[PDB]
Amino acid sequence: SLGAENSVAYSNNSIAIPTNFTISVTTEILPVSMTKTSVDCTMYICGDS
Amino acid sequence: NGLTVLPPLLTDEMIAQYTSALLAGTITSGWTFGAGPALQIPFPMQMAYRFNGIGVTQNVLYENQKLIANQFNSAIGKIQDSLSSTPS
Amino acid sequence: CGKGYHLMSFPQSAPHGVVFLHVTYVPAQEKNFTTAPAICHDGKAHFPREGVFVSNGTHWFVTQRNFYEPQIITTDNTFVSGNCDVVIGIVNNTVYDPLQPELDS
């Protein structure tokens, strides 16, 4: 179901105006950094040999 | 072979349904439906608000509404031709 | 900056990340009304300065477009431009004036 169905009561001279407000606090999460890993090529491929 | 194509989760019909929903919300309630509940408003006042947004007073619309409607309709109609006629 | 009209946001930290607390203004309790693009007083059309004309069904009021604060139409909640013929949907009502009462007192 894509969403709740709704219809707006449009007419050539009708308006809707709010009378009260709700203050909402919401959270956004955004990754900033990544694990800084370094790899030793010779020790990984060959090693001590 | 060994290959596959996977179907999109939303079909073309549901994508067009969302597009229809956004168009209806914009036409009936302007921007008010993106900040929360939709507040209906007649379209010429919505366009008058969008004229205040750019620094042109409301009267400039209400005294030219016929010209503005004709220009907007002509531009939308020409968009279809500009799209089909140009192949690239 | 969050969904709704943005008031302000507060940053927070997280492991390898950031978190934003978005404080937004969401309207509610909407009320139906009847509006006019302009209100004709004596052949001159008056348009609102920073709000929208609404009618309680008996009287006409001007209010800020985002919050219902009905106020009485005056020559300071409106401005005059053009005659009542050109505008479409114009309604007839009275425009109050502060100068004439004190001038006549």
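Just so it is clear, chain A uses Swiss-Prot numbers, and the residues here are 698-746, in order.
Just so you know, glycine gets a Cβ as well, placed from its N, Cα and C.
Under its natural variant annotations, Swiss-Prot gives A:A701 to V the following note: In strain: Beta/B.1.351, Iota/B.1.526. Cβ neighbours within 10 Å of A:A701 (variant position), excluding its own Cβ and spanning all shown chains: 5.
Here the residue is the original one, but Swiss-Prot notes a natural variant at this spot, A:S704 to L: In strain: Omicron/BA.2.12.1. When Cβ atoms from all protein chains are considered, those within 10 Å of A:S704 (variant position) total 9, not counting its own.
For the natural variant A:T716 to I, the note given by Swiss-Prot reads: In strain: Alpha/B.1.1.7. The number of other Cβ atoms within 10 Å of the Cβ belonging to A:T716 (variant position), over all protein chains shown, comes to 12.
Each residue contributes its Cα atom, and for A:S704 (variant position) and A:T716 (variant position) these two points are 21 Å apart. By a Cβ separation below 8 angstroms, chain C lies close to these of the variant positions A:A701, A:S704, A:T716: A:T716.
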